Amino acid sequence: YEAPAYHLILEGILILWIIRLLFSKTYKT
Amino acid sequence: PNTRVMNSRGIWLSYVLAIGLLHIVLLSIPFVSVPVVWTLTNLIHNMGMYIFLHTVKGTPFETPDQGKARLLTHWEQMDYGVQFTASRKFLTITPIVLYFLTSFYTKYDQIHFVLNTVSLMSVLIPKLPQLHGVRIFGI
Amino acid sequence: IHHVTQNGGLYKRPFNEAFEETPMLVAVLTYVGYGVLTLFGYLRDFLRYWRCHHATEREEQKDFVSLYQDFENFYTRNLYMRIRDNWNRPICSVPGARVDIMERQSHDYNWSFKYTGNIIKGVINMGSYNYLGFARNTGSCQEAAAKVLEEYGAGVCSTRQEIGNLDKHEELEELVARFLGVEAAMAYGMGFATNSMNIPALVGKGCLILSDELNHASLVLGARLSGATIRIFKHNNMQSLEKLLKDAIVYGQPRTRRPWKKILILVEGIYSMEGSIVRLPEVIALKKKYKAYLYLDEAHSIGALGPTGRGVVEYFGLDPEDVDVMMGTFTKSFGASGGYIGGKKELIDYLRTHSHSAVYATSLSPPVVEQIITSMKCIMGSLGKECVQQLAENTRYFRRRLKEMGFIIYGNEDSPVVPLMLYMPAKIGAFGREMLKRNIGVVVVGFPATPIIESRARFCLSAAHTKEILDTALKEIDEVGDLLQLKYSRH
Amino acid sequence: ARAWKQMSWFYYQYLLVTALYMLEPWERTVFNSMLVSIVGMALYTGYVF
């Protein structure tokens, strides 16, 4: 409990991935 | 016509309950354990969302655009290609939630980390918007 | 005066259209119905890795690169081929109010059919474009063409700018111009061939076309053949119309930023599926605000709207001189074949020269010209102009009648086309068989010609339908909508 | 007596929804078996817990 070793590192990447992902709002001589 | 098929009404609600059926089906298996139920259902889901989005290309019907998206798989052709739309982001958030519940269950094991990550890896890798048309040595 | 709401669209009457959004519980069950059906298709095509019998590409001296995509034929053989017994039934009579239908069946599960001998008679139809009831082999209206048939023949073997140009052709082109109230008119061979051969003679390379979401296969195809930028706006959304129309001028092309050469709009009067009328005065008010042109399509609208029905312009009471070009057909109120283009005399003369069809295609057959003329004479003044007051009575009666019966109906209430909503794909395949058991033949509209959760059935009302013909059909529907629980509406 | 006839209507109602109707009864029972055995396994595991 409260920690796996290198996994909350990787899980912190994913939960931070969504926040950039949530606000991009558009895309595409 | 495969460009407004996820932009329809209640397709998001029906996409959940297919997985919700698939878990309760997988929950009622005799010779199985409650960790590897979640391990199984994160593998099958990310298998489906690769094969039904990033593998089959074209339309099941016939396109009156003379087959413009014949060389384009189903993810690439959503909403006529504009990436950051209201429905592609729903399709990216949902395996992450399926990653975190399968992170919650199996109690953060090492083999349940390894097997349940590369499924979640190999589904988001094609969903990079700068990986629009590049196909690795095939398809 | 009724509405002048924001765009200057001046309304005389109330509008009153109804697009009831589909229920939550209904919509989820549809995808399950397709989901089980898309499941067995992969099952079925997997079983076909060894050898319902197929068309069997020639082996004899062939087997090049294969002809068709296997996957593009998926829905036609796994959702269509299952239930293709309906919308293909041969009839053997005059398509009026009661229609003799040849009976067929398949023991090969709709893969190969067979007529028994049977002629199912006195079948009320509601799926034919017979609004003003001119499909009859009786009366003096059709009799006049018999004099024309025994005299002239059944078709020129020539072209309009070539030899073939009869006095009837010159007569009819006058006759419609007074009927529409425009300067000049010109008839064409079939209504599909009009839009696919004249719209490319108008717009060119630097043009921009603002067409609706759901026009037809005609109007898209003409827009493809003219190399011109095509942009789609939402159905009857003037706000979405003006938003494109605003950005079309304040920008130009995507590559260069030069101004557009000319722009125009492709809209129809009565959209066939989801039978609804375009918000026309809000369009006339908007094209004058942005100097655009306007192509209008009275394929369904003429003979069905306005008193002594003359299309949607009299139905809104407006002038024909603000629509830059008017097009309609003769198959869908007159019981004939072909279509016209009405417009200014300068426009018609340019299209009497640059036509794709007066210069290549052969022109109309002579006796069907007469069937158009005598039909317009009975309208202009003998089963005449009283039937349009009958049909509008039949429209307005039938439209309130199914709405209060718990069914769900789209479109404007005054529209003769009645879109009746199915949702489940099995409810498509049962309903055509079910009504056919109850002595009525209707038209069901499948998946790919709709969106996913539309899958509707469609009724064509008629002035030839009397009250007893109509109420008998109301009785039969009351059982079936009960039998299939298709009472989706809340009201 | 009609309760056995009313019951087959609800089964016929089950043929329409989820599109069992035009489903070639060679294949329907294959789906009926996958309908039964999953619910048949839903009971045997449900009685455990």
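We number chain B the same way Swiss-Prot does; the residues here are 12-150, in that order.
Recorded method for this deposit: electron microscopy, 3.8 Å.
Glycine too: its Cβ is placed from the backbone N, Cα and C atoms.
Taken straight from Swiss-Prot:
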{"type": "MUTAGEN", "residues": "B:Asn13 to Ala", "note": "Disrupted ceramide binding; impaired negative regulation of SPT complex activity in the presence of ceramides; in the absence of ceramides, reduced affinity of SPT complex towards palmitoyl-CoA"}
{"type": "MUTAGEN", "residues": "B:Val16 to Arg", "note": "Impaired negative regulation of SPT complex activity in the presence of ceramides"}
{"type": "MUTAGEN", "residues": "B:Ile22 to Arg", "note": "Impaired negative regulation of SPT complex activity in the presence of ceramides"}
{"type": "MUTAGEN", "residues": "B:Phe63 to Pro", "note": "Impaired negative regulation of SPT complex activity in the presence of ceramides"}
{"type": "MUTAGEN", "residues": "B:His85 to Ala", "note": "No effect on the negative regulation of SPT complex activity in the presence of ceramides"}
{"type": "MUTAGEN", "residues": "B:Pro137 to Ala", "note": "Increased protein levels; decreased ubiquitination; increased negative regulation of SPT complex activity"}
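Positions of Swiss-Prot features highlighted on the structure.
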| residue | record | Cβ within 10 Å |
| --- | --- | --- |
| B:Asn13 | mutagenesis position | 15 |
| B:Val16 | mutagenesis position | 17 |
| B:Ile22 | mutagenesis position | 19 |
| B:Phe63 | mutagenesis position | 13 |
| B:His85 | mutagenesis position | 20 |
| B:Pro137 | mutagenesis position | 19 |
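Here B:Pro137 (mutagenesis position) is compared against the mutagenesis positions B:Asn13, B:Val16, B:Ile22, B:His85, and the shortest C-alpha distance is to B:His85. B:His85 (mutagenesis position) sits 7 Å from B:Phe63 (mutagenesis position), taking the Cα positions as reference. Cα of B:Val16 (mutagenesis position) to Cα of B:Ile22 (mutagenesis position): a distance of 8 Å. Straight-line distance linking the Cα atoms of B:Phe63 (mutagenesis position) and B:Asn13 (mutagenesis position), rounded to a whole number, equals 12 Å.
Across the structure, B:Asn13 (mutagenesis position) and B:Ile22 (mutagenesis position) are spaced 13 Å apart at their Cα atoms. Using a Cβ-Cβ cut-off of under 8 Å to chain C, the mutagenesis positions B:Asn13, B:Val16, B:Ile22, B:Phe63, B:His85, B:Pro137 reduce to B:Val16, B:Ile22.
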